[PDB]
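Engineer: Take a look at the following structure, please.
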Amino acid sequence: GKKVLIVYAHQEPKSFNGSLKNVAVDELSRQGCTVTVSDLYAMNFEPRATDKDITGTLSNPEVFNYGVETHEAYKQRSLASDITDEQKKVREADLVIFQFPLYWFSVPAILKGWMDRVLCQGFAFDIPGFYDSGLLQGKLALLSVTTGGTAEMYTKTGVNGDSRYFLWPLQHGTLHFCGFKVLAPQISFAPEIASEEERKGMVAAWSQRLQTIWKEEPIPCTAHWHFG
Amino acid sequence: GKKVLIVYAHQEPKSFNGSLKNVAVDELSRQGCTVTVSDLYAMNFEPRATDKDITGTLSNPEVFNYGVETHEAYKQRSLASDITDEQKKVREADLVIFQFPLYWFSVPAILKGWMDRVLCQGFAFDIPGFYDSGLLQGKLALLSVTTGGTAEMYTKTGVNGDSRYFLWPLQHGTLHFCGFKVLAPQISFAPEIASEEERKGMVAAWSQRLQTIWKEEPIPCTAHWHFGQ
Ligand SMILES: Cc1cc2nc3c(=O)[nH]c(=O)nc-3n(C[C@H](O)[C@H](O)[C@H](O)COP(=O)(O)OP(=O)(O)OC[C@H]3O[C@@H](n4cnc5c(N)ncnc54)[C@H](O)[C@@H]3O)c2cc1C
Ligand SMILES: Cc1cc2nc3c(=O)[nH]c(=O)nc-3n(C[C@H](O)[C@H](O)[C@H](O)COP(=O)(O)OP(=O)(O)OC[C@H]3O[C@@H](n4cnc5c(N)ncnc54)[C@H](O)[C@@H]3O)c2cc1C
Ligand SMILES: Oc1ccc(/C=C/c2cc(O)cc(O)c2)cc1
Ligand SMILES: Oc1ccc(/C=C/c2cc(O)cc(O)c2)cc1
Ligand SMILES: [Zn+2]
Ligand SMILES: [Zn+2]
């Protein structure tokens, strides 16, 4: 039995992202997996890290420290319920797939806010549980990313650089740091520019990949992997 | 006479970010610069890229494409007024400083959304008209970043990898894309770890640098600079 969380960040059901999201749901559902989707925009998911993320009265309301207050709210069970709902889905999941359009060589702010607010100290990492020992060790994470720019652009000497370069903050700084093993990213280059046939072929490739997802080994999430 | 915009992202005025923001204001105001701060959290700045960002008839209301719809909105002067307001600030600034704590090797979501929403096509870039031909050419940008991780952690052979690696999406993918010339980042490592006196040093060092900021030249915002040979 396997349990997947899809964290989906696109405003339009009929987008290329929406299609990627839906074939993941359909294939993983067809395999018999437990599937849950956090459709961030439909949820009006709050992106801002603020003192409203802590219910009750703050531990030190004089000088508001987000990292400390959230750490302490997580331990005292006083986080906002939007955050705790997300944490229960992550806790239960064996795999977390992130389905998003690349925005400024990173994730859309709404998704960034999910990272920022859900992955708090005590839940996702602690001292000493980070990187290989992060608190989510034993889970898999996969970034399924679409781009505006072409694969040629995204090379070591193309105008955008190697697509691995932009993956570092997300795969290493974020997912590795919380102890996920990182599956290889799914990158779907320039759908707006591809033909009907090319776009179908990209959806197809992803569907196929999912059939064997559970067989996969994680990448070595290293500076060498991203930059070497 | 120079005009600066500081885009500032921290919830707490008494924070180390707040002190950096305020020494910047102080010093730049002392020089006689014109200074504007966007205090994002204070402003309840909207981070989410949504259809609320266009006021008029969408080009294709059946299938919402944020990039397309905002570009056209920019050209029709139909963007949400919060976006327009930031754009005017940017347009008038000679220098844009981003003041923020590192969150997940990047900017805090609220600031990410300022990037996502403010830097739309037509305003910050066209196709063609990007990177060196981006539309914000002849402006300067500077990232002033604070971190939890120590400088050592942020080396090439340490757990976080080199500081420069995490700058890439911000310096190259965003700022250089839009035409900015990028000034060398100010990175204030691990204040929470530093002593009071070490913290003071870091604040004073930023103030000292600002004294001669208009004499600086930008970095070469290339793969090489960020990643080595
Ligand atoms: C703020 C912002 C910043 C950006 N920054 C970057 C950046 O740093 N780098 C970069 O490279 N790009 C950037 N982009 C562009 C962005 O990454 C792309 O626009 C996005 O990845 C495209 O995916 P989408 O799902 O919206 O495409 P869609 O526009 O939704 O897809 C293209 C076409 O595919 C069709 N389609 C949908 N489903 C299917 C299917 N099953 N079969 C066939 N066709 C299908 C759609 O109907 C549409 O015609 C940025 C965009 C924004 C808005
Ligand atoms: C969601 C999240 C994700 C994070 N991700 C990362 C990450 O990827 N990488 C990473 O390295 N870190 C990360 N961090 C850590 C974060 O970057 C640091 O906590 C932040 O940079 C510290 O800056 P601050 O202004 O909040 O410091 P503060 O906590 O406000 O400052 C530290 C101390 O300086 C004192 N001080 C304030 N003003 C002065 C002054 N003028 N003179 C002397 N002392 C002064 C304050 O009183 C305080 O005691 C993350 C934090 C969060 C919440
Ligand atoms: O609420 C909180 C959420 C996240 C953090 C993250 C810290 C962090 C520190 C590093 O040195 C490297 C890193 O990749 C991440 C701290 C508080
Ligand atoms: O509203 C917007 C619409 C599109 C974009 C695109 C950005 C982009 C940025 C890059 O560094 C490389 C690239 O190939 C594309 C930005 C804002
Ligand atoms: Zn890693
Ligand atoms: Zn560059």
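Since chain B takes its numbers from Swiss-Prot, the residues it shows come out as 3-231.
Technique stated in the header: X-ray crystallography, 1.6 Å.
Backbone N, Cα and C define each Cβ position, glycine as well.
Pulled the feature table from Swiss-Prot, pasting it below:
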type	residues	note
BINDING	B:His12, B:18-21, B:104-107, B:148-151, B:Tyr156, B:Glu194, B:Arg201	FAD binding site
BINDING	B:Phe127, B:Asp128, B:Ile129	substrate binding site
BINDING	B:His174, B:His178, B:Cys223	Zn(2+) binding site
MUTAGEN	B:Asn162 to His	Loss of activity toward CB1954, no effect toward menadione
Engineer: Does any of B:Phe107, B:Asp128, B:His174, B:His178, B:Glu194, B:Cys223 have a Cβ within less than 6 Å of an atom of ligand 6? These are the binding-site residues; tell me which, or none.
Structural biologist: B:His174, B:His178, B:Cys223
Engineer: Counting only residues 6+ apart in the same chain, whose Cβ is under 8 Å from the Cβ of B:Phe107 (FAD binding site)?
Structural biologist: B:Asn162, B:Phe168
Engineer: Report, in whole Å, the straight Cα-to-Cα distance of B:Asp128 (substrate binding site) from B:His178 (Zn(2+) binding site).
Structural biologist: 13
Engineer: Near chain A: which of the binding-site residues B:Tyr105, B:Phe107, B:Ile129, B:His174 have their Cβ closer than 8 Å to one of its Cβ atoms?
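Structural biologist: Contact set vs A: B:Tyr105, B:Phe107, B:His174.
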Engineer: Can you name every residue in this chain, apart from B:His174, B:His178, B:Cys223, with its Cβ inside 8 Å of the center of the Cβ atoms of the recorded Zn(2+) site?
Structural biologist: B:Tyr133, B:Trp170, B:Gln173, B:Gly175, B:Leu177, B:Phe179, B:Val184, B:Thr224
Engineer: Would you count the other CB atoms within 10 A of the CB of B:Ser21 (FAD binding site), including those on all shown protein chains?
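Structural biologist: There are 20 such Cβ atoms around B:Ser21 (FAD binding site).
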Engineer: Work through the binding-site residues one by one (B:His12, B:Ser21, B:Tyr105, B:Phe127, B:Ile129) and name whichever has its CA nearest to the CA of B:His174 (Zn(2+) binding site).
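Structural biologist: Checking each of B:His12, B:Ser21, B:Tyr105, B:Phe127, B:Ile129 against B:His174 (Zn(2+) binding site), the shortest Cα distance is to B:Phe127.
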Engineer: Taking DSSP as the reference, which of helix, strand or coil describes B:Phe127 (substrate binding site)?
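Structural biologist: SS state of B:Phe127 (substrate binding site) = strand.
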Engineer: Taking only C-alpha atoms and a 10 A limit, tell me which of B:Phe127, B:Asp128, B:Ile129, B:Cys223 are near B:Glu194 (FAD binding site). These are the binding-site residues.
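Structural biologist: Candidates kept after distance check: none.
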Engineer: With every protein chain in view, what's the tally of Cβ atoms within 10 Å of the Cβ of B:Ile129 (substrate binding site), excluding that atom itself?
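Structural biologist: Result for B:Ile129 (substrate binding site): 9 neighbouring Cβ atoms inside 10 Å.
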Engineer: Could you tell me which of these binding-site residues, B:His12, B:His178, has the fewest other Cβ atoms within 10 Å of its Cβ?
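Structural biologist: With the binding-site residues B:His12, B:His178, fewest surrounding Cβ atoms within 10 Å: B:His178.
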Engineer: Determine, from DSSP, whether B:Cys223 (Zn(2+) binding site) sits in helix, strand or coil.
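Structural biologist: For B:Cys223 (Zn(2+) binding site) - judged by DSSP and reduced to three states - the answer is coil.
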